[PDB]
Amino acid sequence: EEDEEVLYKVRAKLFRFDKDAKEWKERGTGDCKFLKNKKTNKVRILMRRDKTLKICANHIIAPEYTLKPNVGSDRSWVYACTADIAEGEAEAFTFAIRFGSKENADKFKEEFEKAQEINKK
Amino acid sequence: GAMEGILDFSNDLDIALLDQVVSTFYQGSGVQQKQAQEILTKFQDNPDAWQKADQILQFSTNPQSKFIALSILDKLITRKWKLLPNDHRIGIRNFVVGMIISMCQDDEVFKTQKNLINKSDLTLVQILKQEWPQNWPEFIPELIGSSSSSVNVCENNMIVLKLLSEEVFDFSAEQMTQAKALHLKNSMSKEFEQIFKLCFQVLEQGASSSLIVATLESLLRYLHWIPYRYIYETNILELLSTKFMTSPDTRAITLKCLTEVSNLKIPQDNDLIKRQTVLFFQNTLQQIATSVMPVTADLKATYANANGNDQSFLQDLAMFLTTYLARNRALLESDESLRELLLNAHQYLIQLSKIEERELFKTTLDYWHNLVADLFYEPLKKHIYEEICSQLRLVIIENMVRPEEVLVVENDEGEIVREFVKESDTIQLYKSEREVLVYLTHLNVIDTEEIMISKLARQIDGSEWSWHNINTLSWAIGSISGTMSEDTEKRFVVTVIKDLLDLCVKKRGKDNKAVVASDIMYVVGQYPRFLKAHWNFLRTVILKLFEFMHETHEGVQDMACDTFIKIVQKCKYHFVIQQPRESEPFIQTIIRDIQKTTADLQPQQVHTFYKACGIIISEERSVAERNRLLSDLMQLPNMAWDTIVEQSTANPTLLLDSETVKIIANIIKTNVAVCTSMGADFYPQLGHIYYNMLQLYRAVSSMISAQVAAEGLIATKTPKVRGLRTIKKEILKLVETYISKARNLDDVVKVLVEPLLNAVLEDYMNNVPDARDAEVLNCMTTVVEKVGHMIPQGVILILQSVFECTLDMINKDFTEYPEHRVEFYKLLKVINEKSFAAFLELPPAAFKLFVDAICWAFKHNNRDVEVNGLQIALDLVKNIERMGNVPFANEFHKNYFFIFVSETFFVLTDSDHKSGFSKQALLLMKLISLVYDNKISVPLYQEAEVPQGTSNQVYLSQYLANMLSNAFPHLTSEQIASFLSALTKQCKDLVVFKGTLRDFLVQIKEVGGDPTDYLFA
Amino acid sequence: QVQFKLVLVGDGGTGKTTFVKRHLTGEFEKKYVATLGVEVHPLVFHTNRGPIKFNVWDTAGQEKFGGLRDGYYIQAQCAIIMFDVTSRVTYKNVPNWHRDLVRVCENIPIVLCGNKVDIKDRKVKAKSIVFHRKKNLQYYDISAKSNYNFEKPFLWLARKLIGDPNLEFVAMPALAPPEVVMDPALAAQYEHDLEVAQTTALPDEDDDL
Ligand SMILES: *[C@H](CC(=O)O)[C@H](C)[C@@H](O)/C=C/C(=C\[C@H](C)C/C=C/C(C)=C/[C@@H](C)C(=O)[C@@H](C)[C@H](O)[C@@H](C)C/C(C)=C/C(=O)O)CC
Ligand SMILES: Nc1nc2c(ncn2[C@@H]2O[C@H](COP(=O)(O)OP(=O)(O)NP(=O)(O)O)[C@@H](O)[C@H]2O)c(=O)[nH]1
Ligand SMILES: [Cl-]
Ligand SMILES: [Cl-]
Ligand SMILES: [Cl-]
Ligand SMILES: [Cl-]
Ligand SMILES: [Mg+2]
């Protein structure tokens, strides 16, 4: 993360959908950062768990992604990610990310979409 | 697969295969490891697997295989030993003894297979518990004799003896009957003279050895129970406190032994014995000082370095010094020649108290509490410790943990922010630290003030300035409130506040300002006596807190709200009166500007603010004036409410706005907050909103139902429906809160109850399970608790509406609808207490469900439910007994007496409800005593089942013997008869009755329990 | 590599498996499914002294599901003893677990953990928890649910095992993630998968995060 600019940082709880069960499972709580690589100009989400500092999200903010609401929340987004490497080899997930307030959630979407435009350049 | 071969007992056991399965489990990974685990458990659990143990021990090349063989034998010995033919018992004893001898006589095996030899030793001890001394009388003499033939065997014998002592004295209470425990304790006691002789000889003849260490480990266990003469009438104390403190390998265990020596029961008025107690302490401290470290050593640094066993040693030293001194420091306080020893031991404790290790600090702090609490009372003692206490003041003042009130903390990036969560695990630590510092302040108020005031001078002039240093000092200053006289305190507090304000002027930037603000808020909130005597100051503090309610720093803002209510809780009188030179009581000033003051607060903070105002208003005892203040306080929520009631009555659709739902919730929450502090005084405000609030409850209930109908059960998860249910929950909370505090119960019944029941009961009954609020049950519990005796028909209505439908939600498993489960049994409990007649009015089928529900509660492992179930059962039995010889009571006993007896026995004996033992025993004793005292007026048996004249006593014994015979078929008839005879005889003596139950619970876990155990007395 | 066998013991229902799962995946399992014998999971932490791997043997606390019992402890290099601060019997049993453990593992670092401190009605008072003192166990209040002190048992054990009192957890290096597109053929099933995810409510919507 030495070669990266922090465009945005927000406290968040990340979930992944377990389709075999039929439930959301927490993956981590901590600072979710949008990081722009200064050499390549590509923007990624990188999120680490509090205390252990383990990566729970590491993926490019792909222009193809779309943030959708969850039925139970006015302060969360759900989206399909096709290449997250937090746990090792690239893997597809359906993520949900929840924030401390609706205001933070709405700011995340705005920043997410700005980052998508950067990645289109 | 191939590994499963060992499970086929129709073929010879392939020991090589077993060793492979075992190796795969312990040393493998993933799927293969998991499969091997499953196979080994199945192998171990085969009731014939013990028959393979000998073969495994002889032919296996895997020590873990042999360990598992021994575990199989352990299970057999502990549960089925007396089921075996006698030759199998002899054979097993012989090959266990022989394996132990064989492994001890081979030096390489003795060195490298400690785990296996220890397991073998424990397995031997299990056999001793069954066989010794009655069928193994020479075990101890032969062990003692064998000790001289081999140093390995001697060492191993010390391990066997340690384990035997543990199993007999330390761990027998749960595992043996009272009678068997006494037998084994008496047996060990009778042969201990010869055991000690061996131990002492070994200790005399060696200095530092694995044999010496094992011997000392055994001694540690003996010290739990042996007579003090073995320690004081031999030379053993000299050896422990000199020789064995010098070598580090024996030092650790010797120190632990000396700690337990300090706990021996010892004659109180024997000068010789006192001299010996002083001498071993003197010797031990001399050895520490010469062989380990001098009194000046930096133990904080040593501990932090964490070399070898230093942390454990310093822990054990703290335990030794605190244990000994708490009991014996008086022995060292009067003789001038012992003063240096006394003060040196305490100086080591001072050094230990500087170590950074919270759990060790709690241990030393407990000691300091013991000391300072004694010095506070005992004439002529505090002067002895004046230098120790002065050092301790510095230690505590420098290591004060953050109080729960201080809501700011430094993050990893060096910024001062609001805490993420409460530091719950330092609550007790802070209280303990405060306790000690308060005593220390009392012991020398001049020293304490001088230390604090000079430390503050060093913060101001910058020499010692740091957040850490100003914080710990400020926390210390706040923590000693109450120690000084009002007059002395007045001067102290003035000096402190002037200096904190000076410090603030000098320190710039939001981080610095947040730290110093937090410290000033903490201190001022801790000195309400000062605030009460200084109105201009108090007024100015409050105005400053209002300024902080507009802080962008959320930690300072939140702390200002908490500090406001903390001050108001203690100083409220001064806000309600008109102070000299003020134009109005300050409560008027607060209320008039409440919109501006609270504009930047979050809703819950606004509610706290209103709650504080309520505290002040309840100081006004003139009713007209108090009601006027309440009306003034509630002006803004009432005006918002009035406009919403106008709109919502016009349009049920306008309530569908999420913004409006949030507004309503916050209005009701504001009412809850004020009602919480005003209680009975809140009634006029409740009356203003009551009828429209219940109409709103109905309207919101209709919206919730419509949404579930249109969208499915998933609607209950949506923000909109959760918001609507919040309105219902807060309305219920408001009514519960008021009724819980109401003083006019006639008005509660005549005005509040009928409309409440009308609004909430049918709605609860007629919603689907997932839309029912457990808060309804909670509200009804309080209604019944406070006015149940006045509303018999209302209580019947409550049961009709909530009983069967709630029971059906919670009677399919123990986990679904956890809040309903808990509130349901609280409700049944209070109805059974306050309005039992409601249960008498139930149709018989519903009364049967009530009994079913009670027994269902028994079977919960959740304590909130289980405890209430057992209490309802006991209360119900009492309620029935109070009715006397009447048809309802007679029918109750005929229908349900044996149901309660059998269900109580079931949870007593299933090993899954151990938490409820005491209350289960109480219930069973009540039931048995009903028959013992002939309080049941009709036969419990149907006629022709037994001869016509047969007593309920005879029938109860017959019923119970048959029940136990069928439920526990491995018990003998005499075990059952003897148990029941004792239990029934003991049904007026709870402690003895419980002992008999515990003995039964032991015997059911094994075969061949002695029926004479139930004669224990 | 640098890997240590850790055995986790304590009464049934105390939160042993939930605690491990939290560390393994980040999740909080609300259901109580009793462990059968033992479950073994590797668990890696990144430290300033390099990675440390714990092979966590999460044992069954229910007597009826105990399996090999003390057989699981053989060659353990460290341990956690768990109880539940809302259940007094679980603290009463701590000396029994400790006894069985140290008979097999005579000189290992052991942390005692009082779990479920998130629950309002605490029953084992802080002042009562003193068993660890004479046995030289570290002690922490923890909650697997709130994550209160959740990292502390592993940090302390790592420090003891590596022999470095200043060891700290450090941020694992974060490799640049790949650029990928969804393949068109899958897009139809992704629509279905996302609909199910969107219409399954997130748990604990009243929590701060
Ligand atoms: C930073 C200030 C800065 O930047 O300069 C800090 C964090 C402040 O913002 C916070 C201050 C707080 C409380 C103050 C203590 C409130 C001040 C009260 C005050 C000055 C009252 C006056 C009326 C006095 O009474 C003065 C004259 C008197 O000297 C006081 C200080 C001592 C008394 C009462 C002496 C006596 O004999 O009675 C945050 C809560
Ligand atoms: N409130 C709360 N619940 C917890 C916490 N930790 C675990 N639980 C809950 O406690 C229950 C039992 O947890 P589990 O991990 O299965 O316990 P265990 O000690 O592994 N049981 P066993 O020894 O039978 O395998 C689960 O319902 C789980 O959600 C906690 O910190 N707080
Ligand atoms: Cl072994
Ligand atoms: Cl003697
Ligand atoms: Cl007052
Ligand atoms: Cl018999
Ligand atoms: Mg488990």
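Since chain C takes its numbers from Swiss-Prot, the residues it shows come out as 8-216.
Header lists the method as X-ray crystallography, 1.8 Å.
Backbone N, Cα and C define each Cβ position, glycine as well.
According to Swiss-Prot, the GTP binding site annotation covers C:18-25, C:36-42, C:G68, C:122-125, C:150-152. Following the DSSP three-state reduction, the secondary structure of C:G68 (GTP binding site) is coil.
The number of other CB atoms found within 10 A of the CB of C:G19 (mutagenesis position), across every protein chain shown, is 19. Record note (Swiss-Prot), mutagenesis C:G19 to V: Blocks DNA replication; when associated with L-69. The unchanged residue is displayed.
A helical conformation is recorded for C:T24 (mutagenesis position) in the three-state DSSP classification. C:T24 (mutagenesis position): 23 other CB atoms within 10 A of its CB, across all protein chains. For the mutagenesis result C:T24 to N, the note given in Swiss-Prot is Has low binding affinity for GTP and GDP. Decreases nuclear import of proteins and RNA. Stabilizes the interaction with RCC1. No effect on nuclear location during interphase. Loss of activity in triggering microtubule assembly at mitotic chromosomes.
Mutagenesis annotation in Swiss-Prot: C:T25 to A, described as Minor effect on the interaction with the alpha phosphate group of bound GTP; the structure shown retains the original residue. Sequence-distant neighbours of C:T25 (mutagenesis position) (same chain, 6+ residues apart, CB-CB distance under 8 A): C:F35, C:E36, C:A151, C:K152.
If you take the C-beta of C:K37 (mutagenesis position) and look for same-chain residues 6 or more apart in sequence within under 8 angstroms, you find C:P210. Swiss-Prot documents C:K37 to Q as a published mutagenesis change and attaches the note Mimics acetylation; enhances the nuclear export of RELA/p65.
A mutagenesis experiment is reported in Swiss-Prot for this position, C:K37 to R, and the note states: Decreased acetylation.
Around C:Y39 (mutagenesis position), a 10 Å sphere centred on its CB holds 13 further CB atoms from the protein chains shown. For the published mutagenesis C:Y39 to A, Swiss-Prot gives the following note: Abolishes steric hindrance that traps the essential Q-69 in an unreactive position, and causes slow GTP hydrolysis in wild-type. Loss of one hydrogen bond with the gamma phosphate group of bound GTP.
Under its mutagenesis annotations, Swiss-Prot gives C:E70 to A the following note: Strongly decreases the relase of bound GDP. Take the CB of C:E70 (mutagenesis position) and look out to 10 A: across all protein chains shown you find 11 other CB atoms.
For the mutagenesis experiment C:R76 to E, the note given by Swiss-Prot reads: Probable loss of interaction with NUTF2. Loss of transport to the nucleus. Under the three-state DSSP scheme, C:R76 (mutagenesis position) falls in the helix class. Annotation for C:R76 (mutagenesis position): spatial neighbours C:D107, criterion Cβ-Cβ under 8 Å with sequence separation of six or more.
According to DSSP, C:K134 (mutagenesis position) is assigned to a helical segment. Cβ contacts within 10 Å of C:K134 (mutagenesis position), excluding its own Cβ and spanning all protein chains shown: 11. One mutagenesis experiment catalogued in Swiss-Prot, C:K134 to Q, is accompanied by this note: Loss of normal mitotic chromosome segregation and defective mitotic spindle orientation.
Under its mutagenesis entries, Swiss-Prot includes C:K134 to R with the note: Loss of normal mitotic chromosome segregation and formation of sister chromatid bridges.
Listed recorded positions C:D18, C:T21, C:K37, C:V40, C:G68, C:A151 compared with chain B at a CB cut-off under 8 A give none as close ones. When the recorded positions C:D18, C:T21, C:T25, C:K37, C:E70, C:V124 are checked against ligand 7, none has a Cβ within less than 6 Å of one of its atoms. In sequence order, C:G68, C:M89, C:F90, C:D91, C:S94, C:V96, C:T97, C:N100, C:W104 are the residues of the chain that are 6 or more apart from C:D18 (GTP binding site) and have a CB within less than 8 Å of its CB. Cα proximity to C:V40 (GTP binding site) (within 10 Å) is found for the following mutagenesis positions from C:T24, C:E70, C:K134: C:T24.
The recorded positions near ligand 2, defined by a Cβ under 6 Å from one of its atoms, are C:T21, chosen from C:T21, C:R76, C:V124. Local packing around the binding-site residues C:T21, C:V40, C:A151 was summarised as the count of other Cβ atoms within 10 Å of each Cβ; on this measure the leading residue is C:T21. Looking only at the recorded positions C:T21, C:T24, C:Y39, C:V124, the one with its C-alpha closest to C:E70 (mutagenesis position) is C:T21. Using Cα positions, the member of the mutagenesis positions C:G19, C:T24, C:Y39 nearest to C:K134 (mutagenesis position) is identified as C:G19.
Taking the C-alpha positions, the distance from C:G19 (mutagenesis position) to C:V124 (GTP binding site) comes to 17 Å. Under the DSSP three-state reduction, C:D18 (GTP binding site) is assigned to coil, being neither helix nor strand. Sequence-distant neighbours of C:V124 (GTP binding site) (same chain, six or more apart, CB under 8 Å from its CB) are C:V92, C:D148, C:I149, C:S150, C:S153, C:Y155, listed in sequence order. A gap of 9 Å separates the Cα atoms of C:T24 (mutagenesis position) and C:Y39 (mutagenesis position).
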